[PDB]
Amino acid sequence: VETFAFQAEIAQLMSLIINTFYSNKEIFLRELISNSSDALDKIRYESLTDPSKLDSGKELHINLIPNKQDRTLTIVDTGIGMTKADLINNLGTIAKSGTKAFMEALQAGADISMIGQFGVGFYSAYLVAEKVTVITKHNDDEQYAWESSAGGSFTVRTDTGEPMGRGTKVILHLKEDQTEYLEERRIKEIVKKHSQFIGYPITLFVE
Ligand SMILES: CCCCN(C)C(=O)c1[nH]nc2cc(O)c(C(=O)N(C)c3ccc(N4CCOCC4)cc3)cc12
């Protein structure tokens, strides 16, 4: 298990998301589904010039898996996945500019729901989750598990769990007062409101 410090701007953003009073928390789901859709668009585009990129799985979809027993909401996709370099360095380096722009926009009157306009929508997961675990598999790398409960650090390890084939699974370990996001009616309402035109099948698993 390797432990890393977040980029300073990202730790600041995470603290702002955790500490700001903001009732419209449901937007985290739209952000995470949008991110999955982007990863799916990426593998679909790459597979046009290299069909072998789909040898790890032809189906392009998103599954939403609430679990009342573990108090987790899992968002699974069969997108392009992420390399170890993406998890440790690349995505966080890119997120520095968007984080700075988003925090400046909030000071000027923007609200937390606008987070996706800055390329840092993933961090809205901390509106509802005390911990986030991300399992990912890219065709050019091994399967990894990234994890953070904020506090300024995250961990990365090789994942020994069940192989995924290709894609990303975001596991949200929900805060005790955010269990509404495990209810079928609530998740259906949010998907219909914010993600009705996503161009991939979204299957909401029943418990
Ligand atoms: C270290 C930071 C990790 C944060 N992390 C987990 C997320 O951001 C995130 N959340 N849900 C996701 C679903 C996914 O399939 C993927 C994924 O596999 N790829 C390739 C991906 C990468 C970047 C993006 N952005 C989209 C917005 O603009 C920045 C890049 C969209 C997809 C990433 C997801």
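All residue numbers given for chain A refer to Swiss-Prot; the residues shown span 17-223 in order.
If you check the header, you will see the structure was determined by X-ray crystallography, 1.5 Å.
Note: Cβ is positioned from N, Cα and C throughout, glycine not excepted.
Listed in Swiss-Prot for this protein:
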MUTAGEN   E47 to A  Strong ATP-binding. Strong interaction with HSF1, HIF1A, ERBB2, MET, KEAP1 and RHOBTB2. No effect on interaction with TSC1
MUTAGEN   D93 to A  Impaired ATP-binding. Strong interaction with HIF1A, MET, KEAP1 and RHOBTB2. Loss of interaction with HSF1 and ERBB2. Los of interaction with TSC1
MUTAGEN   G97 to D  Abolishes ATPase activity
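Positions of Swiss-Prot features highlighted on the structure.
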residue : record               : CB count, 10 Å
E47     : mutagenesis position : 21
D93     : mutagenesis position : 27
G97     : mutagenesis position : 26
How many whole Å apart are the CA atoms of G97 (mutagenesis position) and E47 (mutagenesis position)?
17
How long is the line from the C-alpha of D93 (mutagenesis position) to the C-alpha of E47 (mutagenesis position), rounded to the nearest angstrom?
14
Hey, does DSSP put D93 (mutagenesis position) in a helix, a strand, or just coil?
strand
Listed mutagenesis positions are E47, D93, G97; which sit with C-beta under 6 angstroms of ligand 1?
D93, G97
